[PDB]
Amino acid sequence: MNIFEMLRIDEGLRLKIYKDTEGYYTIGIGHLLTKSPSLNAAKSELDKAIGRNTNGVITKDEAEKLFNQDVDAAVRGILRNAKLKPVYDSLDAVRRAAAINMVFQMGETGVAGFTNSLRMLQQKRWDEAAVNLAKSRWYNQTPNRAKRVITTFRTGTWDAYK
Ligand SMILES: Cc1ccc(C)cc1
Ligand SMILES: [Cl-]
Ligand SMILES: [Cl-]
């Protein structure tokens, strides 16, 4: 198991524009296109991202290309963030995958507001962090996914994904 396989499980794969859990236009493997309610705005963002007139549809290859870019970007986002970096550096390989998953899902902004969880993770207080992470809109909105990520931080294994 690795970050790509993990995220592919959590996000699925769709080759036609769709609405995410929050109702935002997305495509491929959780690639958010726009928060605007306009489908046209979404198709325009899509064409700009793929570099071609897609008509709201992409191939598997194109989806996988967006995915690679997105994972890379998340990691780099983390490494660039002064709040995040130190936490990420302190973690083991499995747990780093859980950190990347959250950043990918919610943005470095979103995750950067889990200050108290961050501190617990840095201190390696696993059970406590797990409890703290669950007290969130994130967990209440997407409970099955949050549970998987949380188990990951808690155990440092891929058990929730098998
Ligand atoms: C790097 C990192 C991001 C988010 C959390 C919750 C923990 C670590
Ligand atoms: Cl893009
Ligand atoms: Cl869920």
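Header says: X-ray crystallography, 1.8 Å.
Using N, Cα and C of the backbone, Cβ positions are placed for all residues, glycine too.
DSSP classifies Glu11 (mutagenesis position) as helix under the three-state reduction. All chains included, 20 other C-beta atoms sit within 10 angstroms of the C-beta of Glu11 (mutagenesis position). Marked as active site, proton donor/acceptor by Swiss-Prot on the basis of experimental evidence: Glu11 (among others).
In the three-state DSSP assignment, the secondary structure recorded for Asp20 (mutagenesis position) is coil. Taking Cβ-Cβ distances under 8 Å and a sequence separation of 6 or more, the neighbours of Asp20 (mutagenesis position) in its chain are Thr26, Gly30, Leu32. If you look up Swiss-Prot, you'll see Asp20 (among others) marked as active site, proton donor/acceptor, on the strength of experimental evidence.
As annotated by Swiss-Prot, substrate binding site applies to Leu32, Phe104, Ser117, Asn132. Following the DSSP three-state reduction, the secondary structure of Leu32 (substrate binding site) is strand.
According to Swiss-Prot, the mutagenesis experiment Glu11 to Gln carries the following note: Complete loss of activity.
The note that Swiss-Prot attaches to the published mutagenesis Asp20 to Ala, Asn, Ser or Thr is: Complete loss of enzymatic activity.
Quoted from Swiss-Prot, the note on mutagenesis experiment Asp20 to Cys is: Nearly no effet on specific enzymatic activity.
Quoting Swiss-Prot on the mutagenesis of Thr26 to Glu: Complete loss of activity at neutral pH; covalently bound substrate. There are 21 other CB atoms within 10 A of the CB of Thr26 (mutagenesis position), with all protein chains counted.
In sequence order, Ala129, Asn132, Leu133 constitute the residues six or more apart from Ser117 (mutagenesis position) in its chain with CB-CB distances below 8 Å. Swiss-Prot documents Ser117 to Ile as a published mutagenesis change and attaches the note 500-fold decrease in enzymatic activity.
According to DSSP, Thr26 (mutagenesis position) sits within a strand segment.
When every Cα pair among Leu32, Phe104, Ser117, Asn132 is compared, the largest distance found for this substrate site is 27 Å. Within the same chain, residues at least six positions away from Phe104 (substrate binding site) with a Cβ under 8 Å of its Cβ are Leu7, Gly30, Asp70, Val71, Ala74. Neighbour count (other Cβ atoms within 10 Å of the Cβ, all protein chains): 19 for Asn132 (substrate binding site).
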